[PDB]
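Have a look at the structure below, then the notes.
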Amino acid sequence: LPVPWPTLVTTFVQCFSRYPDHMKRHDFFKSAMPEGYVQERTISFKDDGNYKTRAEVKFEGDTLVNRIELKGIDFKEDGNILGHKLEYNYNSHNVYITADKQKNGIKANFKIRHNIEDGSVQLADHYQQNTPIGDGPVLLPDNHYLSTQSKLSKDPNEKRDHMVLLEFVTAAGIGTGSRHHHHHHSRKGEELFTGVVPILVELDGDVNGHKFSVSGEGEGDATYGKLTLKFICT
């Protein structure tokens with residue numbers, strides 16, 4: 001793998017976030033299902049290169065799949081990314097979501113703080129836009145945030161280069177007086193997430209001409225804002 005695993009966490013399914021009852025009317029991600037959404041990002045590593053990503057997230061039968069292309073350029077050979085100088089861990093923080101009326105979707109920007117091995121912080125500035133694939137109605141949200149927590153681990157019986165990921169995501173930032181206390185909204189999309197959903201993730205990448213692929217498997221339980229994924233280089 002040509003880059004540190006933590007640098008890919010954000011790229012490797014926000015439809016698995018927990019939206020409590022009063023906020024379900026703001027859940028763009030599930031509302032776009034099963035047709036899905038396109039997710040695009042620029043990720044700018046301070047003093048280093050950038051990733052640009054395009055993904056389609058949708059249902060194929062009973063499976064939520066996230067297929068990604070990533071292009072990374074302008075990285076330093078001996079910088080924190082290509083030189084693998086980032087600790088294997090991950091900071092919890094809040095991702096703020098706003099509607100993007102023009103693309104019938106959402107945007108977000110947020111900064112990830114990556115610990116550097118024997119140094120300070122490598123910042124990764126994220127710009128994100130999401131657009132529905134289908135033409136059906138979607139839920140465009142009021143401003144809110146996703147409180148996102150991520151634990152990184154290893155499988156002691158896995159010989160391949162890999163990452164195990166446990167994530168918990170809960171929406172917040174809207175109070176119960178919002179929209180005159182009205183919870184009502186269409187449950188289309190949302191109803192597909194009431195139980196445990198299998199996930200496939202597949203990525204093709206090229207970072208400074210180093211080409212690689214990753215596959216990931218696991219499951220999501222949105223009732224608990226819970227995701228479990230294991231990723232391997234392929």
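The chain as shown is numbered from 1 upward.
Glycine too: its Cβ is placed from the backbone N, Cα and C atoms.
In the three-state DSSP reading, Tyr90 (mutagenesis position) counts as coil. Quoted from Swiss-Prot, the note on the mutagenesis of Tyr90 to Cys (Swiss-Prot position 145) is: In mut1.9; shifts fluorescence lifetime from 3.03 to 2.74 ns.
Its Cβ placed at the centre, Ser92 (mutagenesis position) has 11 other Cβ atoms within 10 Å. According to Swiss-Prot, the mutagenesis experiment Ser92 to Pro (Swiss-Prot position 147) carries the annotation: Increases fluorescence at warmer temperatures such as 37 degrees Celsius.
Annotation of the published mutagenesis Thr148 to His, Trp or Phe (Swiss-Prot position 203) in Swiss-Prot: Results in significantly red-shifted excitation and emission maxima; the original residue is retained in the structure shown. Annotation note: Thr148 (mutagenesis position) sits in a strand segment as assigned by DSSP.
For the mutagenesis result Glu167 to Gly (Swiss-Prot position 222), the note given in Swiss-Prot is Suppresses the 399 nm excitation peak, leaving only the longer wavelength peak at 475 nm. Listed in sequence order, the residues of the same chain lying 6 or more apart from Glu167 (mutagenesis position) and placing their CB within less than 8 Å of its CB are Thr148, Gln149, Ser150, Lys151, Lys226, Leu227, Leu229.
Sequence-distant contacts of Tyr90 (mutagenesis position), defined as residues of its own chain at least six apart whose C-beta falls under 8 angstroms from its C-beta, comprise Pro6, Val9, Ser150, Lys151, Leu152. Cβ neighbour count for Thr148 (mutagenesis position) (all protein chains, 10 Å cutoff from its Cβ): 21.
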